[PDB]
Amino acid sequence: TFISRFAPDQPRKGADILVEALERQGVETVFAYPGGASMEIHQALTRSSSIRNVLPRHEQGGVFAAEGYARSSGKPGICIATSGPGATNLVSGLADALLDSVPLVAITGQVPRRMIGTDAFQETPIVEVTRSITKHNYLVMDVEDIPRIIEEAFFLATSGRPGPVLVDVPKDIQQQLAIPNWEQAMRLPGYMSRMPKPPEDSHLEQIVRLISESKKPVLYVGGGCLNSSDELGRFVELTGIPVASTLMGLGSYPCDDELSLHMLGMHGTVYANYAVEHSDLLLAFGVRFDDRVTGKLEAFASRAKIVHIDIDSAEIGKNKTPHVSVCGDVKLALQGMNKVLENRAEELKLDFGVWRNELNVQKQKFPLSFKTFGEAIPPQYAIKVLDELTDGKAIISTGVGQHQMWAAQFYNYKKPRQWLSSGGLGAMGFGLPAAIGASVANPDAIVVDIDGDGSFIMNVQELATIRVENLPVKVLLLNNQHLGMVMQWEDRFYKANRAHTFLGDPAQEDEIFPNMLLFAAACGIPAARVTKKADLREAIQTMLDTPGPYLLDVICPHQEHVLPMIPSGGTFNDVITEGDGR
Amino acid sequence: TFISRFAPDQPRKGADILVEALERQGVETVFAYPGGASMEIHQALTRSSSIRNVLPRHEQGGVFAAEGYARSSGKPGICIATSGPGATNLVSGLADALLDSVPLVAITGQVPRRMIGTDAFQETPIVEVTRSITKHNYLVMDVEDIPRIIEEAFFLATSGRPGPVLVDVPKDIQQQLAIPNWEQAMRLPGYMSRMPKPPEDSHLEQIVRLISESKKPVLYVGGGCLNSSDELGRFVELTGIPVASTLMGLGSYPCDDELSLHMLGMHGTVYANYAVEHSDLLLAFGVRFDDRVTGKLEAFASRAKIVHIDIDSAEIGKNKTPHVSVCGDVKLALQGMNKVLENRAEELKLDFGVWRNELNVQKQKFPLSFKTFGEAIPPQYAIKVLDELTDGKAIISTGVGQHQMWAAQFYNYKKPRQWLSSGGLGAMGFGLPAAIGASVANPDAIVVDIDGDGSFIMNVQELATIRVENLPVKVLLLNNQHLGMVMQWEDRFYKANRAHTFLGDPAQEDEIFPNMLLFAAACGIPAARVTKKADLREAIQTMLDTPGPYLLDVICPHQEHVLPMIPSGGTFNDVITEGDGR
Amino acid sequence: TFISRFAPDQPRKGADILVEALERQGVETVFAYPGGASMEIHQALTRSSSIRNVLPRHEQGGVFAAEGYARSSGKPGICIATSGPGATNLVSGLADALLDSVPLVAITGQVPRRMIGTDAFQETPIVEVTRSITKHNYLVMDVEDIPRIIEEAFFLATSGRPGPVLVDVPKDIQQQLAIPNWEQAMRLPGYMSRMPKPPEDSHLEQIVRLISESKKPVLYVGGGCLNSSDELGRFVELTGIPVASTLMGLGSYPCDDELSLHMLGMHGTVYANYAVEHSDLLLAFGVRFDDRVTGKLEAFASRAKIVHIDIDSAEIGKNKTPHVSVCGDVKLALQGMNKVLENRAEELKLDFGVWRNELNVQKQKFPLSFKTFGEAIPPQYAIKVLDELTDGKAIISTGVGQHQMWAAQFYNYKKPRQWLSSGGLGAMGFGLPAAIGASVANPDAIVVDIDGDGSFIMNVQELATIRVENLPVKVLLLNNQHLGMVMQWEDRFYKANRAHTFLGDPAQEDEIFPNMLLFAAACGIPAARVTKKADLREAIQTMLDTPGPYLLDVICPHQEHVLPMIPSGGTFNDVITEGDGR
Ligand SMILES: Cc1cc2nc3c(=O)[nH]c(=O)nc-3n(C[C@H](O)[C@H](O)[C@H](O)COP(=O)(O)OP(=O)(O)OC[C@H]3O[C@@H](n4cnc5c(N)ncnc54)[C@H](O)[C@@H]3O)c2cc1C
Ligand SMILES: Cc1cc2nc3c(=O)[nH]c(=O)nc-3n(C[C@H](O)[C@H](O)[C@H](O)COP(=O)(O)OP(=O)(O)OC[C@H]3O[C@@H](n4cnc5c(N)ncnc54)[C@H](O)[C@@H]3O)c2cc1C
Ligand SMILES: Cc1cc2nc3c(=O)[nH]c(=O)nc-3n(C[C@H](O)[C@H](O)[C@H](O)COP(=O)(O)OP(=O)(O)OC[C@H]3O[C@@H](n4cnc5c(N)ncnc54)[C@H](O)[C@@H]3O)c2cc1C
Ligand SMILES: CCOC(=O)c1ccccc1S(=O)(=O)NC(=O)Nc1nc(Cl)cc(OC)n1
Ligand SMILES: CCOC(=O)c1ccccc1S(=O)(=O)NC(=O)Nc1nc(Cl)cc(OC)n1
Ligand SMILES: CCOC(=O)c1ccccc1S(=O)(=O)NC(=O)Nc1nc(Cl)cc(OC)n1
Ligand SMILES: [Mg+2]
Ligand SMILES: [Mg+2]
Ligand SMILES: [Mg+2]
């Protein structure tokens, strides 16, 4: 089926064997920045007609773009870098992908084998450095291993709990001629042996039993449900259980649906954390009970039976001890529980209307809210407008901080993989590059990077990439001249004592600095600034209608605070519902 | 002598103990970007009146600035970052500092101790990740250890062979109240035990003997001589031996002096590599025989007695086996050899005029040269002009690539620490941030970042830093729209087959892209472009005269090639002396 | 040339491929104790007709026997063990072989691959455990790798600086059928690249020059000269330089020769340490300047030019900085220096008679001495008698402690590999097993284990091995009822306060306990006890004449002290020349 560009008996460079190894894996896009140790790989890349390369302006842009690509498509993201500084520049991306469980294959050039360990030119013990921040990694020591290693890398990166896999390739192996063997078996006996088997009916039916025996059930959905959109939907319309979601799970279940309790956790809705606090049955599907959503563990879902379904046994019971657990693919568990629920439909007759009502009053008394001052633009409102004008069908990437929380709170995602945000590591500068990858993976979609002025400037060089690759990336920059989140904490716990959180110029405290519009201009990207809430709707519409890339700089009053808020290690009873920096 | 801000019996936060620990070390400048896990440290920083913080726009800008600071002053550079993404963003800087042996202390915030290893919010096993790319590192586990650890970190970072030391501080330890003990002893028994002792006369006199017995002696000076400017000078005026230098040693001995053979190595002068090739005595002081300068080891200084003086025993004999070696401070070895040379002056009567003549003819027949096409600006010439207008007294930082080699070749450094360039790791994006640190460390100096368009855009966000800190950083951008060095190799070994090396826009192949002038404008930094060689001198003069920061975009024809050139693993007989991409 | 037992196209078990891999390496003897995880290997072993297995009674006996085998033959020693407890029981042997640089290949069975890391039955992460105590190690993950790994293991174990290499083989790979490829190349690019090249005449002639310019030269020979017996001899008869030896070098140069200064170091002769203390030229060939022989480094050979020739660059300059060094095979360096010395014979005319005389008076005034009390047997005398009756042609293995020092001091070894003793690690219980290996490697030699009662009982179970394998192992047990060496230190530095150093029975303080004769009897080995010095000569003669194994229990007064003695970190001026525990 796969047509090679070489004769089955024709020897060729390891670099060419590596590129074909990617083509055979179905790879169509890579993000690679050339360097001396990876030149061969780049040369082989130009001979490929099926793989396109998006040249970033910084290796970190490369990884983050690859992540965006992966996060928005469900396919693995592929980035390639040269040795030494090239490789070390990938680090934050690798750690980011590992914490959020993003399938990713990173390939780095390395000095020739004989040179390894000699403090060679541009050498870095990248395999040693990344071991604790990758799912697995490799140092290829023989051109004969390329086919197997690449196959194993993708298998490991995409199977079980997804994660990044780095493959280090010495320059001498890239140049070595050889005849590849695409028939070799993978050496993952231990891993393949531990791969979860399909869920058992005994386990699944025990859950359905618990559901029928509960009066206050709550679904706690996370990133693990990103491929169970339909199954989860069907499950909810069969149990009528309210859905609470993590920052990573947004979109698994439509935030606009009436059964949606939206996001729970530190900056989750009062009613979502309420539901969990008083539930008697917690259906934790595809979540890792992070400190961000649980607060004080002992207090989290204290009065309820916890059912935990995770593909990673290491997660089941790590922070919370379930009353029931299923180690396996939540997608299969749902399909299984669904058949059962459809059959015992009449026999069960599930009705949680009373519970839902208790929550609806909570949703009515404590809804997400924002204040509008004069004609100043409220970031929450800006996002709300973007949602409306895009009919909530846009792919949203973001930086980290207040804008991130607002992008999560005030936009209703219809489907998963519409939300691209760094959650576990929370790396700034992720938004723009992620949007680049998302756009390449989704050419006909509306891709909007809702960034912060601090996060946006970190990888601002990628604007050049966007222009050159002619990608329709829209940038909704919520400019507040500060490091919003750190500032909020300064206000709440440090008597507003500012400590290097102002991003503007102290000499002209009133001038917007820097002028992000000129950054766009430098890369030939049309831009505009908006300061009055009245002109907001038209500015955003313009951004959307103007073909190609576009940067809308939205000025906002910095004293805004993200609410509600449960301080770290807190309880639902410590939730802060009001206040700002005014 | 040191005045604390706390009573000797008054308990205070570990964060405050850490900041005072820095003040007691004489620290006056740090480069810190605030984050949740390091907020306490930042708060304590604002209470200090002796330490100023330069807030970068990216953690990588922070480290590189700290390096620039260190490299231009001889003091350790200090950068601080928050946990997780903050910390991982330091990686390239740490590896860079380790490879070039730059004293540096990096402090990173970390999640609370009890949270370590739990996959906590913004947690990264930074100590595990950086172990192979730092001189040493620490994870503080008790507020009581702060004083000792900080003292050890600086001692280790600055003593022996300088290098980076990272100190990870849990958030709970930053908030813990305690009374510091500044009297605690350091626990470096093994390290302090292995510290080289002052050179022995027996060893030193054996060297002077070799010098008197040689007919073709050559000095091979490197980064280890950065603090031996005077001693080396005196040594040369007592032996009249020609000085060849590494990229790291530039300036140890004035490149303008007649005894100077300039840089040796891959892109070294023909006469420098000549001198070494035919020498009978190689005085390797403060060098590590890198593959970049030796080429094929067996062929390097094949016909001569090698004397190697290094402060790191691990280096002596690593790639080349000396006939004589001295493990110790080259500064002391020189002072020692100098006294001997002054005494046995008449008894010795050293005369290498015949050898120097053989080299002068070589210097005359094969000098550094560049070609001028029409009115196009030759980068070499631009640098040559900068040298003249600044009287060669400027601090020059650079990116990595062709411009770096030209900045090395066509500028005559009078003193060491005038040249700030990433040599071992060769990390792009180093130039602008390094200039920032150099300027802060040298407020009254002319600081010029000779950057490449590829390297410059990587950390372009630091332009914001430059403006806000009101630093007189001048940027001489040699814009060639390409990744010059990779392109040169494509021309020489890949039939000019371009593989993602063009940095401009393919849709407007003739328009300079991006418009670096607008990047400067965005950060309120005056800029100008120059395209005609005739207008070059006035443009540079303007850049220098215009008070404050300034960006001069210098357009150059990309087909330029760095020469001469000895291909990797080559011999002096493989040196390429002509050709380009036209 | 090599005749397989399988058809070149016939598939067979990995176990059989491993055994053939050994046969192809020339292996004729292995020391293997069967276990569940290694059963396949043992089964394949019985099908071999060229490899004999010596079944020890304890895995530690296995390794030590393999060491003895290696140490007495110059061939690598091979031991095989099962997984878990089998493997961990090898540890002391591996560390011992690494510290003394003994070529050794250890093969351990391991649980099936899929079971690794699951806390399986008899599983131990042996590769992780032994990484810091082996030259290198492997975990075979594919039956296809066996041929290459075994070849690499032996190459690494025997090349450069010899050392142990452990190969872990999963049980499933032992049973997997396959067709071996004995043509595969080794993947040791880096290692083979760093292998020392033959010495250069420039370096060698510089040494001969130093020799001619010296008045007080001293040879400091170590374990690295074990294969340079002839070359060293020739070198000495051409320079007439006195030879001092380490505990590891004994026999490289005959201790009986008049030019021999015998052993230097802590328990070295007064004249040997004298020679070094006052020498002006130290020829350190095949030594690692251990703390045992140097004492206080600063004081060691303080007034002299040090020439160091080592095959391990990591050793040159580790503790002492030479004035000259040669990284390479001392055997070749000597052959080179010899040709030079033979030619410039007349031109040089070397005469160190005056120096030798200064030393001969020292050898006359401070010779090795022992005191004889009544009819009590002096251990020194016993060894002296053994030497005479065996004409100093016996292979002597020993335990660790006082008897070891006496075996070193009072026996004159004619050739290297006659002395088998644990020097760097100093592991007790080494003597008996080492003798077993030495005897198998030298069937027609006189093999005597000069053991201590403490060391002897540790691996006393090997007596069973000796009987069953019908090996002519003679055991000269110097029984003193104590842990001699620890006792000596108690006397000198702890006012003779005994702390668990008495090995006899406190209830019958005067009865020799245990009765080692009955241990021999239990294993059908003829034995006898001797208490009167007058009956000593006849007892030893009997031991030697009685065909087969024999144990002579020699009772000695425990208050004996090893002299002379330079306390740790001491100087030649701190040497203790008299005293005991009476
Ligand atoms: C400024 C900031 C504020 C934050 N505030 C909040 C907040 O208030 N609320 C909040 O929720 N988060 C918040 N976070 C995000 C937070 O750090 C965590 O990233 C997030 O809570 C993790 O959610 P998760 O466990 O659902 O998803 P993941 O971390 O993606 O974990 C998914 C889990 O699902 C398992 N799984 C994967 N695939 C499958 C499958 N097919 N079948 C079954 N199981 C599977 C995994 O192995 C894993 O255990 C914040 C982050 C930042 C940067
Ligand atoms: C694009 C590119 C091209 C390059 N081309 C060249 C080229 O053509 N020529 C070239 O020279 N380099 C070149 N390099 C730089 C090169 O990679 C190495 O960084 C450089 O050769 C190292 O020189 P060094 O050994 O002298 O200095 P360092 O790497 O700084 O090493 C200094 C050494 O001195 C020792 N030492 C330190 N302090 C003391 C003291 N007080 N007393 C005694 N010893 C001390 C150290 O421990 C160490 O061994 C290039 C780099 C790049 C990025
Ligand atoms: C109770 C006790 C007391 C001791 N007392 C003493 C004492 O008083 N005096 C004493 O000497 N020792 C003593 N030791 C032994 C001591 O611990 C060291 O094992 C010994 O000094 C090491 O000597 P070495 O360096 O010569 O040999 P090794 O440790 O075998 O080192 C040999 C060296 O030679 C190099 N080399 C190897 N092969 C070659 C080759 N072909 N060409 C060139 N170089 C090569 C190696 O790589 C290495 O650096 C004692 C030990 C014990 C247990
Ligand atoms: C930068 C990558 O370097 C290496 O892989 C490398 C490292 C040490 C020794 C030899 C090589 S090499 O000879 O296999 N390759 C190179 O040296 N390549 C190389 N490419 C570019 Cl573009 C520039 C350069 O040196 C300045 N060198
Ligand atoms: C980001 C640093 O985080 C931590 O140190 C951390 C990690 C896991 C659990 C508790 C904490 S903590 O309670 O000691 N501190 C915080 O959680 N700090 C914090 N600071 C900001 Cl500015 C934002 C935030 O959460 C969104 N959290
Ligand atoms: C002791 C070695 O054990 C193993 O290799 C082992 C470990 C875990 C699971 C399966 C095996 S196994 O099935 O490949 N082999 C055995 O279990 N062998 C085995 N051999 C013996 Cl003589 C006894 C025994 O179990 C009591 N088991
Ligand atoms: Mg902001
Ligand atoms: Mg360029
Ligand atoms: Mg004893």
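Following Swiss-Prot, chain C residues are numbered 86-667, in order.
Per deposition record, X-ray crystallography, 2.5 Å.
Every residue gets a Cβ built from N, Cα and C, even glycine.
Experimental mutagenesis at this site is recorded by Swiss-Prot as C:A122 to V, annotated: Reduced catalytic activity. Resistant to imidazolinone herbicides but not to sulfonylurea herbicides. According to Swiss-Prot, the experimentally introduced change C:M124 to E is described as follows: Reduced catalytic activity. Resistant to imidazolinone herbicides and reduced sensitivity to sulfonylurea herbicides. In Swiss-Prot, a published mutagenesis experiment is listed as C:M124 to I, annotated No effect on catalytic activity. Increased resistance to imidazolinone herbicides. Taken from Swiss-Prot, the feature thiamine diphosphate binding site covers C:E144, C:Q207, C:487-488, C:511-513, C:538-540, C:565-570. Experimental mutagenesis at this site is recorded by Swiss-Prot as C:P197 to S, annotated: In csr1-1/GH50; resistant to sulfonylurea but not to imidazolinone herbicides. In Swiss-Prot, a mutagenesis experiment is listed as C:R199 to A or E, annotated with the note No effect on catalytic activity. Resistant to imidazolinone herbicides but not to sulfonylurea herbicides. If you look up Swiss-Prot, you'll see C:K220, C:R246 marked as (R)-imazaquin binding site. The feature chlorimuron-ethyl binding site is assigned by Swiss-Prot to C:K256, C:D376, C:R377, C:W574, C:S653, with experimental evidence given as support. Annotated Mg(2+) binding site per Swiss-Prot: C:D538, C:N565, C:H567, in sequence order, evidence recorded as experimental evidence. Under its mutagenesis entries, Swiss-Prot includes C:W574 to L with the note: Increased catalytic activity. Resistant to imidazolinone and sulfonylurea herbicides. Quoted from Swiss-Prot, the note on the mutagenesis of C:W574 to S is: Slightly decreased catalytic activity. Resistant to imidazolinone and sulfonylurea herbicides. According to Swiss-Prot, the experimentally introduced change C:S653 to T is described as follows: No effect on catalytic activity. Resistant to imidazolinone herbicides but not to sulfonylurea herbicides. The mutagenesis experiment C:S653 to N is recorded by Swiss-Prot, whose note states: In csr1-2/GH90; no effect on catalytic activity. Resistant to imidazolinone but not to sulfonylurea herbicides. Quoted from Swiss-Prot, the note attached to the mutagenesis of C:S653 to A states: No effect on catalytic activity or sensitivity to herbicides. The note that Swiss-Prot attaches to the published mutagenesis C:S653 to F is: No effect on catalytic activity. Resistant to imidazolinone herbicides and also slightly sulfonylurea-resistant.
On the structure: features taken from Swiss-Prot.
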residue: C:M124; record: mutagenesis position; DSSP (3 states): helix
residue: C:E144; record: thiamine diphosphate binding site; DSSP (3 states): helix
residue: C:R199; record: mutagenesis position; DSSP (3 states): helix
residue: C:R246; record: (R)-imazaquin binding site; DSSP (3 states): coil
residue: C:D376; record: chlorimuron-ethyl binding site; DSSP (3 states): helix
residue: C:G511; record: thiamine diphosphate binding site; DSSP (3 states): coil
residue: C:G539; record: thiamine diphosphate binding site; DSSP (3 states): helix
residue: C:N565; record: thiamine diphosphate binding site; DSSP (3 states): coil
residue: C:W574; record: mutagenesis position; DSSP (3 states): helix
residue: C:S653; record: mutagenesis position; DSSP (3 states): coil
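DSSP assigns C:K256 (chlorimuron-ethyl binding site) to a helix. Chain A comes within the C-beta cut-off of under 8 angstroms for none of the binding-site residues C:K220, C:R246, C:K256, C:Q487. Residues within less than 8 Å, Cβ to Cβ, of C:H567 (thiamine diphosphate binding site) and separated from it by at least 6 positions along the same chain comprise C:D538, C:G539, C:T586, C:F587, C:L588, C:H643.
The recorded positions near C:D376 (chlorimuron-ethyl binding site), taking a 10 angstroms Cα-Cα threshold over the set C:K220, C:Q487, C:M513, C:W574, C:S653, are C:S653. In terms of C-alpha distance, the listed recorded positions C:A122, C:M124, C:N565, C:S653 place C:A122 closest to C:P197 (mutagenesis position). C:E144 (thiamine diphosphate binding site) sits 15 Å from C:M124 (mutagenesis position), taking the CA atoms of both as reference points. Distance between Cα atoms for C:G569 (thiamine diphosphate binding site) and C:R377 (chlorimuron-ethyl binding site): 18 Å, as a whole number.
Classification of C:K220 ((R)-imazaquin binding site) by DSSP places it in coil, neither helical nor stranded. Apart from C:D538, C:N565, C:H567, the residues listed for Mg(2+), the same chain places the Cβ atoms of C:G537, C:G539, C:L563, C:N564, C:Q566, C:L568, C:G569, C:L588, C:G589, C:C641, C:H643 within 8 Å of the centroid of those Cβ atoms. Spatially close to C:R246 ((R)-imazaquin binding site) yet at least six residues away along the chain are C:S186, C:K220, C:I396, C:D397, C:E400, judged by Cβ distances under 8 angstroms. Within 10 Å of C:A122 (mutagenesis position), as judged by C-alpha distances, the binding-site residues found are C:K256; the full candidate list was C:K256, C:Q487, C:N565.
Comparing C:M124 (mutagenesis position) with C:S653 (mutagenesis position), their Cα atoms are 48 Å apart once rounded. Candidate recorded positions: C:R199, C:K256, C:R377, C:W574. Nearest to C:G511 (thiamine diphosphate binding site) by Cα distance: C:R377. Closest to C:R377 (chlorimuron-ethyl binding site) by Cα-Cα distance, out of the mutagenesis positions C:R199, C:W574, C:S653, is C:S653. Checking the recorded positions C:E144, C:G569, C:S653 against ligand 6, none has a C-beta less than 6 Å from an atom of that molecule. By the rule that a residue counts when its Cβ sits under 6 Å from some atom of ligand 3, the binding-site residues C:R246, C:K256, C:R377, C:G511, C:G539 yield C:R246, C:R377, C:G511.
Close to C:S653 (mutagenesis position) in the fold, though at least 6 residues off in sequence, lie C:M351, C:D376, C:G380, each with a CB less than 8 Å from its CB.
Across the residues annotated as binding chlorimuron-ethyl (C:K256, C:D376, C:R377, C:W574, C:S653), the widest Cα-Cα separation comes to 48 Å. Cα to Cα, C:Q487 (thiamine diphosphate binding site) and C:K256 (chlorimuron-ethyl binding site) are separated by 44 Å.
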